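J.: Before we start, here is the structure in question, set down as structure tokens.
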Amino acid sequence: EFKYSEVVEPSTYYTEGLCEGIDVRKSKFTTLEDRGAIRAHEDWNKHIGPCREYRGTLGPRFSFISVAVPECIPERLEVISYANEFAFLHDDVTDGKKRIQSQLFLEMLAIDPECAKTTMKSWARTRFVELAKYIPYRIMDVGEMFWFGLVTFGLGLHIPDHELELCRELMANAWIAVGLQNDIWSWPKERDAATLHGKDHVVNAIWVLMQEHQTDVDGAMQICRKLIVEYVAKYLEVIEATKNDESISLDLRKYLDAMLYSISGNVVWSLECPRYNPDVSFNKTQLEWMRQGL
Ligand SMILES: NCCCCCC(O)(P(=O)(O)O)P(=O)(O)O
Ligand SMILES: [Cl-]
Ligand SMILES: [Mn+2]
Ligand SMILES: [Mn+2]
Ligand SMILES: [Mn+2]
Ligand SMILES: [Mn+2]
């Protein structure tokens, strides 16, 4: 079932109980993520704006995709990472000579034509105060469709265009969980941010909660955390049920199972990622490429 990654040993990383039930697997080719990402840095630096030693998908120990998609087909690892960083870019901008990223697009056809077209096609595209309302919004402000299109490719999945409607209704709890996670850890980031624009609000669950619940910062977190834990289960439920219906795509069922590790992945990464954790430094290896190599 798994041939491109190893389980990470639990006594070596912190989970904060925020993914009870999921192994942690590392892609066993993580340095491909390194190189795919950094090229994107260079390309960005090259073609649209300054970009050196950027805090995105890379972590000194846990880099995102290496740990969020650890069974990704090795040959495809770089370009995916290349994508994700660009994604991680195009976000910072949200919170020219850039159409030239078809070289990326082109890169994919050379590998998997159909998977590419989907994914590409798949890539067709505030101030909330009650959680019930936010959840719809953020579940895409985090990038459901992107990630979808992303993983399918790297796993070379083909799902028939009809389950498309279905699939998303399965991974609600999932996408829900990770949204909150980001909002927990991207919180100070995204918090200091709203402080600058002069915003009265922060488009972040923590802020919503504080409003919806008359509570302070601390109060918002505990709840959110209490919640994440519960959407975890809610999704885990699904697995067991869905484990054996053949009207379900082999691929979908794969894709579902694969989502587990994005969750576990998100945790450890976000607990480390220089992106959310400035104090965090990279690898010798990681840097040696950023400063000099690649
Ligand atoms: N698929 C996992 C990517 C998590 C990124 C979350 C964010 O990009 P970040 O909090 O990193 O800016 P968003 O701004 O959309 O909350
Ligand atoms: Cl822990
Ligand atoms: Mn533990
Ligand atoms: Mn952001
Ligand atoms: Mn964003
Ligand atoms: Mn965020």
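Residue numbering for chain A follows Swiss-Prot; the residues present correspond to positions 2-96, 135-164, 176-344, in that order.
Determined by X-ray crystallography, 2.5 Å, according to the entry header.
Cβ coordinates are placed from backbone N, Cα and C, and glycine is handled just like the others.
The following feature annotations were taken from Swiss-Prot:
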type	residues	note
MUTAGEN	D92 to A	Abolishes the binding of catalytically essential Mg(2+) ions and inactivates cyclase activity
BINDING	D92, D96	Mg(2+) 1 binding site
BINDING	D92, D96	Mg(2+) 2 binding site
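On this model, are these features tucked inside or out on the surface, and what's nearby?
T.: The secondary structure of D92 (mutagenesis position), as reduced to three states from DSSP, is helical. On its own chain, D92 (mutagenesis position) has no residue at least 6 apart in sequence with a Cβ closer than 8 Å to its own Cβ.
Annotation for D96 (Mg(2+) 1 binding site): same-chain Cβ neighbours under 8 Å, separated by at least 6 residues, are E240, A243.
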J.: How long, in Å, is the gap between the C-alpha atoms of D96 and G135 where 38 residues are left unmodelled?
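T.: So the two residues bracketing the gap are 19 Å apart at Cα.
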J.: With a gap of 11 unmodelled residues, how many angstrom separate the Cα of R164 from the Cα of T176?
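T.: Taking the Cα of each end residue, the distance is 17 Å.
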